[PDB]
Amino acid sequence: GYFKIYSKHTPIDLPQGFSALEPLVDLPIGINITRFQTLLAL
Amino acid sequence: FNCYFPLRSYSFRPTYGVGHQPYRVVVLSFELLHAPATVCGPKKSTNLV
Ligand SMILES: *[C@@H]1O[C@H](CO)[C@@H](O)[C@H](O)[C@H]1NC(C)=O
């Protein structure tokens, strides 16, 4: 019943190295989920 | 012929008696579902030692 988003921002294919991701938001939504899509800024 | 408007106005006046004067009514209904139940109620606190 919770939707969790973790994130990390970095300066620089995907490179080498290690970096952990910190929690950003927990949302009390509780909706069934099956599929997703992205957006662009044309 | 046996046909009238179902809605008629209040027509309130100050002279009306206690039983006829307007009264505002608010109904609060609580619904608990399969959700994390956001609205809970205030929690107190005390000074720390
Ligand atoms: C998501 O899951 C719930 C509970 O298992 C179910 O009632 C619902 O139908 C599901 N969503 C879809 C689109 O089938």
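Using the numbering of Swiss-Prot, the residues shown for chain A are 199-210, 215-244, in order.
We read in the header that electron microscopy, 2.8 Å was used to get this structure.
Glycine is treated like the rest: Cβ placed from N, Cα and C.
Within 10 Å of the C-beta of A:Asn234 (mutagenesis position) we count 4 further C-beta atoms, all protein chains included. Swiss-Prot lists A:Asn234 to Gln among its mutagenesis entries, and the accompanying note reads: Increased resistance to neutralizing antibodies.
A natural variant is reported in Swiss-Prot for this position, A:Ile210 to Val, and the note states: In strain: Omicron/BA.2.75. Counting only same-chain residues at least 6 apart in sequence, those with a Cβ under 8 Å from the Cβ of A:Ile210 (variant position) are A:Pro217.
Quoted from Swiss-Prot, the note on natural variant A:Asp215 to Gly is: In strain: Beta/B.1.351. Listed in sequence order, the residues of the same chain lying 6 or more apart from A:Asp215 (variant position) and placing their CB within less than 8 Å of its CB: none are present.
Swiss-Prot gives this note for the natural variant A:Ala222 to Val: In strain: 20A.EU1. In the three-state DSSP classification, A:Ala222 (variant position) falls within coil. Its Cβ taken as reference, A:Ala222 (variant position) is surrounded by 6 other Cβ atoms within 10 Å in the chains shown.
Taking A:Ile210, A:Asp215, A:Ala222, A:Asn234 as the candidate recorded positions, the subset whose CB lies under 6 angstroms from any atom of ligand 1 consists of A:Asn234. In this structure the C-alpha atoms belonging to A:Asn234 (mutagenesis position) and A:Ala222 (variant position) are separated by 28 Å.
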